[PDB]
Amino acid sequence: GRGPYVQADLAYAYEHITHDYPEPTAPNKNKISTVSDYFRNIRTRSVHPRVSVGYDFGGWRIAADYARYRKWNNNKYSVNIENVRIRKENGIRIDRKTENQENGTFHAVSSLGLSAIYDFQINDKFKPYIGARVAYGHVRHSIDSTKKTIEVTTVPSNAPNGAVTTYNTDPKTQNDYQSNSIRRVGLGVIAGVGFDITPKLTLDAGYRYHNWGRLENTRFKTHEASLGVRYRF
């Protein structure tokens, strides 16, 4: 046949705050005498499936990837609505001595994608499949204002010190941080198996793996693999 296509993918989101991570969002190790943690996982942003919507010709299709965007939702932070501390601090800080960790919104610019998939429809009850995913962003500014002149930038990083930069970025090895020709395009793979429940409804499971340099979102690793439902009208 042929017709409209929809896929909705769900996966378990682990919070990922108990292990080394190359972003300076939180400490790698040794969480004592440093800034207190946030509380903010009240399950509100993890319980709604991610969606890929498209059109399908015989199990051959192109679709567009939607849902689950940004780091934060609020544009007013005043009462501690979007981030609050999990407990008040005790003693004096020797680490993270300035204010609050997680300053501003950086690397959350990638926010849209397309996924292309081919079903191996040789069997009546199941389709093996292979396909490619592409991920990209939009800056959303889009402003009247002319560009700022100053754009030489080094930032703190929790990445291992391979070039001996002491927990900061190199002046030149800074692909995620550079003002012009920043890396924004991701490239991935969607491969797995679907099983037919009705000739319009498929239960579908497998990888939907994607690649990125630095992406910000508050540690969402959902969609690396998933279990989902997909319907073709």
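Sequence positions for chain A are given in Swiss-Prot numbering; the residues included correspond to 6-238, in order.
Per deposition record, solution NMR.
Each residue, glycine too, has its Cβ placed from N, Cα and C.
Here is what Swiss-Prot records for this protein:
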{"type": "VARIANT", "residues": "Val234 to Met", "note": "In strain: MS11 / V18"}
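For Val234 (variant position), the count of additional Cβ atoms within 10 Å of its Cβ stands at 16 [all protein chains shown]. According to DSSP, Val234 (variant position) sits within a strand segment.
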